[PDB]
Amino acid sequence: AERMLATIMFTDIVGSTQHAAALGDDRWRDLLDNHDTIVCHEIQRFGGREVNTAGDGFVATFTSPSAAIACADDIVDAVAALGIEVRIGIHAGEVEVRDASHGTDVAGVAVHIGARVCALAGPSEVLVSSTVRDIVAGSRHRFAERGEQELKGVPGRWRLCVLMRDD
Amino acid sequence: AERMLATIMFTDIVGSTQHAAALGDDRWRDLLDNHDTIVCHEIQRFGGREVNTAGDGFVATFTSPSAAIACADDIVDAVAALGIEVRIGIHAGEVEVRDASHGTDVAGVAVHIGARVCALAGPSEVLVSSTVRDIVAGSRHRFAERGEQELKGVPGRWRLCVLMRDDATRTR
């Protein structure tokens, strides 16, 4: 039950429901194994830790916010290989951490904000909270700042920033 | 990873944020423990199974839809005895159930729907989807039409219904 500052990355497959319906269980399970293997390797690669969820998408923490951004950037291109797109949100805040041997669980308002940012992210986009932009002030990363808004179900007003990618 | 038709109940503490900051961590952690015990004893009494342990809200599946409704109805009252209120959403749909020995997880559109129904419910209110109302057609449970939300980010039209409890119920 540790209070900690963490960078959390949330990812989700765009149109998972329709891919599963168009491909059928057999082919969908395949794509989902390809996606997971890919995403899990990328996370390991950049030093992240998968933190528990039962909800199809991925959630992982990183001791480095720069690592989280670079990891997200790479995941978007890597999964594109499978013909699907992914949406990604990154946020940093204090969260309650609990690391069992069954995995690590993370909770708190910061976790809800992260999931919210992910939902507001477009296909193949890496959307970040201004908190994360601020944290990596000075890094090589560039952002386009969208307007301020309230993430309903959360205290305060948030400005969201899109990562300037390359392609 | 089997595909099934299940009834899912979602619960959540109203104003947990302000309540936690107001009490401090020790006291809050204690109130949550009592909440969890009560909610859990209730789910067990009605034959439910806790699922997706991540997050501090409660999610449970029931073989019997009427039992999930009766359980929500009881949890609302039982929690009040602690000075807090909960909002509960209930939906039924086809989901992907995966059984590991570290707990059971559920996934699917149905699960998103349920989580959404809960978020829309008010304090001490049990909100369900039209599907749940139709499934228990002819039971003692009564519902009031609460309108038709769109539940975005997921397919469908979707009509919500509030459970008529032995207490003031919204939608009139």
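Chain A is numbered as in Swiss-Prot; the shown residues are, in order, 291-457.
Header entry for method reads X-ray crystallography, 2.3 Å.
Using N, Cα and C of the backbone, Cβ positions are placed for all residues, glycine too.
As recorded in Swiss-Prot:
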DOMAIN    A:297-408  domain 'Guanylate cyclase'
MUTAGEN   A:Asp302 to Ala  Loss of adenylate cyclase activity
BINDING   A:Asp302, A:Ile303, A:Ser306, A:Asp346  Mn(2+) binding site
BINDING   A:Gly305, A:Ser306, A:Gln308, A:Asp346, A:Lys442  ATP binding site
MUTAGEN   A:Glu340 to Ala  Does not substantially affect adenylate cyclase activity
MUTAGEN   A:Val341 to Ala  Does not substantially affect adenylate cyclase activity
MUTAGEN   A:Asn342 to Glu  Does not substantially affect adenylate cyclase activity but increases activity with GTP
MUTAGEN   A:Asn342 to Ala or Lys  Does not substantially affect adenylate cyclase activity
MUTAGEN   A:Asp346 to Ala  Loss of adenylate cyclase activity
MUTAGEN   A:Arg406 to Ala  Substantially affects adenylate cyclase activity
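When Cα-Cα distances from A:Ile303 (Mn(2+) binding site) are compared across the recorded positions A:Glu340, A:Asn342, A:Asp346, A:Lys442, the shortest belongs to A:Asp346.
Here ATP is bound by A:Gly305, A:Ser306, A:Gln308, A:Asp346, A:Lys442 per the record. The longest Cα to Cα distance in that group is 27 Å. The Cα atom of A:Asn342 (mutagenesis position) lies nearest to that of A:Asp302, taking the recorded positions A:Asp302, A:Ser306, A:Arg406, A:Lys442 as the candidates. For chain B, the nearby recorded positions by a Cβ gap under 8 A, listed in sequence order, are A:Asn342, A:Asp346, drawn from A:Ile303, A:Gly305, A:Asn342, A:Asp346, A:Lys442. Secondary structure of the domain 'Guanylate cyclase' (A:297-408) per DSSP (helix as H, G, I; strand as E, B; remaining residues coil): 56 helix, 32 strand, 24 coil.
Here the binding-site residues are A:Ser306, A:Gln308, and the one whose Cβ sees the fewest other Cβ atoms within 10 Å is A:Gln308. Checked against A:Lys442 (ATP binding site) by C-alpha proximity, the mutagenesis positions A:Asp302, A:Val341, A:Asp346 yield A:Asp302 as the nearest.
Contacts of A:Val341 (mutagenesis position) defined by a Cβ separation under 8 A and a same-chain sequence distance of 6+ are given as A:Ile298, A:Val349, A:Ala350, A:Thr351, A:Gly393, A:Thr394, A:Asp395, A:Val396, in order along the sequence. Least packed by the Cβ count within 10 Å, out of the recorded positions A:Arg406, A:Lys442, is A:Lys442.
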